[PDB]
Amino acid sequence: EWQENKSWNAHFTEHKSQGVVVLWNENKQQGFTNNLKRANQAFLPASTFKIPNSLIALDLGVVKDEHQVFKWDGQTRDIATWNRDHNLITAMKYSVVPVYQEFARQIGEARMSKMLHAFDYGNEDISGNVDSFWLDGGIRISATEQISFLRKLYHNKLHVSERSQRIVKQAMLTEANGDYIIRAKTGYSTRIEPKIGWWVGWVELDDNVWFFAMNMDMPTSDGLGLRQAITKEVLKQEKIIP
Ligand SMILES: NC(=O)c1ccc(-c2cccc(C(=O)O)c2)cc1
């Protein structure tokens, strides 16, 4: 079941923004959104693709564990935190594209395609460069499809090892306190219009889990913080978090 709650539209417009938030109550098996159509609108995943990319790299032995160090290749890029050594945890944290492009080249077209078919991930189309298709290739995924994929990961039901799924869920850790845990990944798609931002993941409570997927128009990088801020306004209104 899916319910549209148009009162949530204010969380976008009052931030001078436009987008969709999708929530899924795991215990009750019910979904909610401010915009049913945009909840099903398919976009480039951009850096949210680091979730499936991590899983594939781990399960094929491209990445040995969350401590293996991926050396900076010495090229100075415009994002300062990219110009250093990383492991899987910090590469996720800082959304280090060049590390994951190396992952993708080592995975290769055939294995990448097979894995995304097995994951039932979006349109399963990797057309483009093997090392940039999630940024300017043919792959597309909607917010509700992100939730489908995340629910499989949470329950260790994807067609990779349990170990691989546990490690990626560790690398997705974003916030934790006495009230909730958030495991999630941001995305920022700029190479093809429309420019958008993503935030997808879930909120762990003592007695339930709330999955979420949001995207929003992102004409400038100045609004990137709104990905989390808008989502948290929805979570607070629904009393999922204080
Ligand atoms: N102007 C830009 O092209 C640009 C590109 C990427 C980032 C970035 C880098 C690291 C983490 C995140 C993030 O959202 O978590 C975003 C910022 C700015």
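The residue numbers of chain A are those assigned by Swiss-Prot, with the residues present covering 24-265 sequentially.
So how was this one determined? The header says X-ray crystallography, 2.0 Å.
Placed from the backbone N, Cα and C atoms, the Cβ positions cover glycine too.
Annotated active site, acyl-ester intermediate per Swiss-Prot: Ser70, in sequence order. Sequence annotations record features per position, and here Swiss-Prot assigns beta-lactam binding site to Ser70, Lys73, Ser118, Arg250 based on similarity to another entry. What Swiss-Prot says about the mutagenesis result for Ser70 to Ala is this: Does not alter thermal stability. Under its mutagenesis entries, Swiss-Prot includes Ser70 to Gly with the note: Increases thermal stability. Abolishes hydrolysis of cephalothin and decreases catalytic efficiency about 60-fold with respect to ampicillin. Looking at Swiss-Prot, the entry for mutagenesis of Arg189 to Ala says: No significant effect on catalytic efficiency with respect to ampicillin. Very little reduction in dimerization at neutral pH. Predominantly monomer at neutral pH; when associated with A-206. Slightly decreases thermal stability. Significantly decreases thermal stability; when associated with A-206.
Checked against ligand 1, the binding-site residues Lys73, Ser118, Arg250 give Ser118 in sequence order as having a Cβ less than 6 Å away from one of its atoms. Note on proximity: of the recorded positions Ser70, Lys73, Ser118, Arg250, the one nearest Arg189 (mutagenesis position) is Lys73, by Cα distance. Considering only the binding-site residues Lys73, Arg250, the Cβ with the fewest other Cβ atoms within 10 Å is that of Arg250. Within 8 Å of the Cβ centroid of the beta-lactam site, not counting the listed residues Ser70, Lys73, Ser118, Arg250, the chain contributes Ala69, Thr71, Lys208, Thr209, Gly210, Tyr211, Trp221.
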